[PDB]
Amino acid sequence: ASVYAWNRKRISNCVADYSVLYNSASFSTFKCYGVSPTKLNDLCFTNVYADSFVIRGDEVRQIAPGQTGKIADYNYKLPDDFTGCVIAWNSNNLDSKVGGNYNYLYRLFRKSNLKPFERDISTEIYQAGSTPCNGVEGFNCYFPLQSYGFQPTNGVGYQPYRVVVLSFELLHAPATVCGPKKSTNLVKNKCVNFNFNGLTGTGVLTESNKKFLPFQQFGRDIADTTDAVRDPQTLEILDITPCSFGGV
Amino acid sequence: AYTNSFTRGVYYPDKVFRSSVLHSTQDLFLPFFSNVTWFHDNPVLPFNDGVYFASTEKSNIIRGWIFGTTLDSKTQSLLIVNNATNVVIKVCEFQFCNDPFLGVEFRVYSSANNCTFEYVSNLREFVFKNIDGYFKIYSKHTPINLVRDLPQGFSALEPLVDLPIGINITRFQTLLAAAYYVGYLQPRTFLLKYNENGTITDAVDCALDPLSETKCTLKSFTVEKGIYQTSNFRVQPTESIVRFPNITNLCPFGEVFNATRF
Amino acid sequence: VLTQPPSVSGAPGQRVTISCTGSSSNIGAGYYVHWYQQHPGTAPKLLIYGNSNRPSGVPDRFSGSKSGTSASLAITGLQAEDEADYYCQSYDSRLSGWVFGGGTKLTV
Amino acid sequence: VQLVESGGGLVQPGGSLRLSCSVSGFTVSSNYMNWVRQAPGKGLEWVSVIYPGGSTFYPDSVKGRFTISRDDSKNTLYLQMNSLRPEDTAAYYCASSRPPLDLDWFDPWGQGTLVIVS
Ligand SMILES: *[C@@H]1O[C@H](CO)[C@@H](O[C@@H]2O[C@H](CO)[C@@H](O)[C@H](O)[C@H]2NC(C)=O)[C@H](O)[C@H]1NC(C)=O
Ligand SMILES: *[C@@H]1O[C@H](CO)[C@@H](O)[C@H](O)[C@H]1NC(C)=O
Ligand SMILES: *[C@@H]1O[C@H](CO)[C@@H](O)[C@H](O)[C@H]1NC(C)=O
Ligand SMILES: *[C@@H]1O[C@H](CO)[C@@H](O)[C@H](O)[C@H]1NC(C)=O
Ligand SMILES: *[C@@H]1O[C@H](CO)[C@@H](O)[C@H](O)[C@H]1NC(C)=O
Ligand SMILES: *[C@@H]1O[C@H](CO)[C@@H](O)[C@H](O)[C@H]1NC(C)=O
Ligand SMILES: *[C@@H]1O[C@H](CO)[C@@H](O)[C@H](O)[C@H]1NC(C)=O
Ligand SMILES: *[C@@H]1O[C@H](CO)[C@@H](O)[C@H](O)[C@H]1NC(C)=O
C-alpha cells in the first residue's frame, strides 16, 4: 500500500518466528524500540500490527518515534512510546518503472498531523487559502496528496524502499502472539532440571506405565506433588522420581 | 417449567490427572438438585457466573449460541455455528437480529465487522464460563434412555477449547434452526471422587445438606458412625443502630439572619 | 554546497548552458535542483523546478538535466530573458534542507 | 497571491527582531513552509523549515536564534529573529508553495526582507 494509506494487518493467535527476520540479510533497516533484537522471541504481546508502506531512502530515518517531516507529520506518525521494530529494504528493482512509477503516493498537505496509527484517506481537494475550491484547482487550491516519480535512473535517495513496521501492542488480554519455543533432548534415568510447559522441578524421569486421558497434561499425587508429565512433543507419559538423597 | 438437575453439571476443574483420590476444590458449579428451567422459543437470558446447557434433540435443531453484553454491534460478542462437519467460532462486532435464528441460509446477524478471532475444528451437555479472559467450553455426549427427563446418572464434562478472548459475557441467547435446559453455576466447594483411570465417578455437593457437609470435613465418601463437627453457626445482625446525644445548645443562626439591623 | 561555476558570460544568440556539479545526496541533486533566475538586486525567482521539468511560466530557454553528481541547467536561444543570476539548491547532505549550491551569476 | 515581507532593515548588534512575513491568497497556516537567509554576495540557506503541522527544522543557517512562525488570524506569517549572532547580517526569504510524478520543492520566493545586522 501507499504510505499515505498504509495497510495495517493484525497478527494474533500464531507463532511469530522472529529468528528468520533477524537472522536474514534481506533487510537494510532493523530498528527495534523497547525490545532487544536478539531477545524478541521471548516477548509475548496481545497484538502485533504490521504496518506495510513504501518510503524514500531519505525518509527511512523518519520511521521512528520523534521524527518530523512531510511523511512523519502528514502521512504516517508513530507515537513517542512506539514499541516494536521497523524493518525496511531497498526495492529499486521492484517498484521503479522506465517512464516513472507514479502508482505510489504519499500525503503532503493536511490540516493537522496524524495521531499514532491514524489513517486519513480523504481525497478532498485541499483548500490552502480562504477561497472555496468547489472542485476547481487554482490559486490557494492544491490537491493534498502527491505521487512519487519512481524511476530506475533515480539516485539511491530517490529509489523506492519497502518498509514493514511490526508494532507490538500489549493489551489487557491473554497475549496470543509469541515466538518459537526452545526444546531439548529427553534424558531418561538421570537427574535433570526439567521444564515441561509450565511444570518445573528436579528429578529422574523414566518410562511411565500410567494411562492419561486424552486431555490431561500431567499427573499429580495425593499430596499435590507432580508425579507424572506428558511429553509435549511425543505423547509419552513420563514418571518423575525425586533425586535420591539421604543422611550420611 | 422446571425439573430436577440431580447430579449433572460437574466438569473437570483442570487438566490434571488424579488417581483414586478425593480432591476438594472450590469453583463455579451447577448445584446438585438445583432448580433448572425446562424450555421447549428463545428469549435473551442473563448470564451470571456461567451457564449450563443441555438438550435432547434427535433432529439437531438447536446448534448454536450467542454470548455477550450488548449484542447489538456496540461491543464484541461470540458467535458459534456448528453446521454438519465444520464449527465456526467467531468474535466480531456483530450486528444481530432482534430475534436471531438459523434456517434449514444464515440469518444471525446482518453485519460482522472487525473480526478478532476465528477457530475451526442424543443428550449433549455444555458449560460456558469466561474466567480471566479465557472462554472455557466443556462437553459430553452420552446415550439417552428417557423421553422427557434428565437421567439421574453422573458424567463429568471434559474440556474442549479455551479461547483466549477477552470477552465479558453477561447475557446470552441460544441459536436454533426439541427442548433444552439452562441452569446457573455458583461458587461452591465440591469433593470429586477420581478413579484409578483419572475419571470422575461420583461427587458430593458440600452445601446440599448436613450429611454432605460432614463428607467434606472428613474428606471421605463414606461417613462412619459418630459425631462430627462440620460448620460454625453464627447469628447475623438484622439492623444497624447508630446513636448520638440529644442535639442541644443550638447555634444562634437566627440572631444573625433575622437580625433587626444589618 | 555543490560546486557551481562562478559566472556565465556571453552575448545573446549562442546556445549555452549552466552546468552545476554537486552530489547533493547524489541522484543529480535528487532531481530536486531548484534553478532560480535571480534578477540583479531583486529577490530570487525560480526558473525551473524539478530539474527535468519546466515550471509554469518557464521560458523557451528553460531546460534542465542531472547526471550522477553533476547537473546541466540549460537556457536555449540565448536572448535578453537569460541575463540573470542563477542559483541551485538541494537537501543538505541527505536531509530536507533545500540547501543551496555555489550560485551562478550569469552576466552578459 | 502576494507575499510581502516586513521587519527587515537596520538593528543594533545582538538583538531580536519580530519581523512579519505577510502572505496573500494562500492563508499561511497549512503549507509546508521554509524560511532562509541570504546575505549579499551570499547564498540562501534554509534558516528554518516550518512544517504545516507545526514542526520546524533549522538545518544550517539559523542556530537556535531565528524562529519561523505565522499569524493565523491575519493569514500572514511572522519571521522572528532573536539573539541574532554577529553572523546574522543577511536578508530573509519566506515563501514555499511548490506546484502551480513530480518533485515540487521550494518553488516560489516573495519580495523578501532585507536586513542590515551589524
Ligand atoms: C429567619 O426566619 C425565617 C422565618 O421567620 C426562618 O425560616 C424558617 O426556619 C425554620 C427553622 O428554624 C422553619 O421551621 C420554618 O418553616 C422556616 N420558615 C420560612 C418561612 O422560611 C429562618 O430559618 C430564620 N433564620 C434562621 C437562621 O433560622
Ligand atoms: C512434532 O513434530 C514431529 C516432527 O517429526 C512430529 O513427528 C510430531 O508428530 C509432532 N508432534 C505433534 C504433537 O504433532
Ligand atoms: C423451583 O422453584 C419453585 C418455586 O420457586 C419450587 O416450588 C420448586 O419446587 C422448585 N423446584 C425444585 C426442583 O426444587
Ligand atoms: C458452515 O459455515 C461455514 C461458515 O459459516 C462454512 O465455511 C462451512 O462450509 C459450513 N459448513 C458446510 C458443511 O458447508
Ligand atoms: C475494532 O476493534 C478494536 C479492538 O479490537 C477497536 O479498538 C476498534 O475501535 C474497532 N473498530 C471499530 C470501527 O469499531
Ligand atoms: C468488561 O466490562 C467492563 C465494564 O462493563 C470493562 O471495563 C472491561 O474492560 C470489560 N472487559 C472485557 C474483557 O470485556
Ligand atoms: C482403566 O484402563 C485400563 C487400560 O490400561 C483398562 O484395562 C481398565 O479396564 C480401565 N478401568 C476402568 C474402570 O475404566
Ligand atoms: C433528648 O431528648 C429526649 C426526648 O426526646 C430526652 O428524653 C433526653 O433527655 C434528651 N437528651 C438530653 C441529653 O437532654
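Shown for chain B, in order and in Swiss-Prot numbering: 27-66, 80-143, 156-172, 188-243, 263-347.
Backbone N, Cα and C atoms are what each Cβ position is placed from, and that goes for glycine too.
The natural variant B:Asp80 to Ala is recorded by Swiss-Prot, whose note states: In strain: Beta/B.1.351. Under its natural variant entries, Swiss-Prot includes B:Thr95 to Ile with the note: In strain: Iota/B.1.526, Mu/B.1.621, B.1.1.318, Omicron/BA.1. In Swiss-Prot, a published natural variant is listed as B:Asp138 to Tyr, annotated In strain: Gamma/P.1. One entry in Swiss-Prot concerns the natural variant B:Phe157 to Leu. Its note says: In strain: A23.1, Omicron/BA.2.75. Annotation of the natural variant B:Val213 to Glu in Swiss-Prot: In strain: Omicron/XBB.1.5, Omicron/EG.5.1. Annotation of the natural variant B:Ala222 to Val in Swiss-Prot: In strain: 20A.EU1.
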Rounded Cα separation (Å) that holds between B:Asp80 (variant position) and B:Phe157 (variant position)
18
Reported as an integer number of Å, what is the Cα distance between B:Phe157 (variant position) and B:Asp138 (variant position)?
13
Within 10 Å of B:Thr95 (variant position) by C-alpha distance: pick out those among the variant positions B:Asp138, B:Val213, B:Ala222, and say none if nothing qualifies.
B:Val213
Looking only at Cβ atoms, how many others are within 10 Å of the one on B:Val213 (variant position)?
6
Taking only the CA atoms, the spacing between B:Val213 (variant position) and B:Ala222 (variant position), expressed in whole angstrom, is 22
Can you name the residues of this chain that are 6 or more positions from B:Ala222 (variant position) yet have a C-beta less than 8 Å from its C-beta?
B:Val36, B:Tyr37, B:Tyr38, B:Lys206, B:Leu277, B:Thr284, B:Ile285
Anything from the variant positions B:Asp80, B:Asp138, B:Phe157, B:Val213, B:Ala222 with its Cβ under 6 A from ligand 8? List those in sequence order.
none
Does B:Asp138 (variant position) have same-chain partners at least 6 apart in sequence with Cβ under 8 Å from its own Cβ, and which are they?
none
So B:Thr95 (variant position), by the Cβ count within 10 Å over all chains shown, scores 19
